[PDB]
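Colleague: This is the structure I want to talk about, given as C-alpha cells.
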Amino acid sequence: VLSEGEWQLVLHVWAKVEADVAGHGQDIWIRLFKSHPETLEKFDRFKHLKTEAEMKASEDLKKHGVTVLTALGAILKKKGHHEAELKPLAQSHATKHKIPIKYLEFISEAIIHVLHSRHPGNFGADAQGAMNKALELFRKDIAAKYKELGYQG
Ligand code: HEM
C-alpha cells in the first residue's frame, strides 16, 4: 500500500505526461522496442518496423501509445482501488496476447526512463521511488489475476 504522499508524487508527474500523451507514448514504445527487441515480436501489427525512424513515423503505433497510457493513467488515478480496471486488462494480456510478467517489468523500466529524461524537475529520487512502487503494485496485482485465470506469466 502506498501513502497519500506517494500517490501525490505519482499524480503530480503524471499531470505533466497528460500535457502530451501521444508524444510520451512514442518515446516509451521506442525505448522499449530498442532495449528489448523481443517484445516487438508480440505485435503482429508492428513487428515489421525495422528502424527508430519507421517507428516514429507510424501513425498506428502513435495511436496505440495513447490507448495504453490512457488505460494506465486510469488505473493510477484510482490510487490502489483498481480491481475493476484490472480484470479486462489481465484477461486480454494473459489469454489473447500472452504477455509474461517479465515484459511488464520491461515497459515499467521504459516509463521510468522517459519520465526521468523529460521531467527531471518533477522526478527526483523520492518521486521515482513512488512511481516504482505504484508500478510494482500494478504488476503484483496483474500477476495475481494471471494465476487465477490460468496463466503462469
Ligand atoms: C503498462 C502496461 C500495459 C497496459 C496498461 C496495456 C494496455 C493495453 C490496452 C488497453 C490494449 C487494448 C485493449 C486490450 O487488448 O486489452 C492493449 C493491447 C495489447 N497489448 Fe498491452 N498493455 C500493457 C503492456 C503491454 C506489454 C508490455 C505488451 C507486450 C510486450 C503488450 C501487448 C499488447 C498487445 C499485443 C496488444 C494488442 C495490440 C493490437 O494488435 O492492436 N501490452 N494493451
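Residue numbering in chain A adheres to Swiss-Prot, whereby the residues present occupy positions 2-154 in order.
Including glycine, each Cβ sits where the backbone N, Cα and C put it.
Take a look at what Swiss-Prot says about it:
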type: BINDING; residues: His65; note: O2 binding site
type: BINDING; residues: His65; note: nitrite binding site
type: BINDING; residues: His94; note: heme b binding site
type: VARIANT; residues: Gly122 to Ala; note: In metmyoglobin
Colleague: Between the binding-site residues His65, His94, where is the Cβ count within 10 Å the lowest?
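Modeller: Counting other Cβ atoms within 10 Å of each of the binding-site residues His65, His94, the minimum falls on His65.
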Colleague: Run through the Cβ atoms and count how many others sit within 10 Å of the one on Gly122 (variant position).
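Modeller: The Cβ of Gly122 (variant position) has 9 Cβ neighbours within 10 Å.
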Colleague: State the Cα to Cα distance, in Å, between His65 (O2 binding site) and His94 (heme b binding site), rounded to an integer.
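Modeller: Rounded to a whole number, the Cα-Cα distance is 15 Å.
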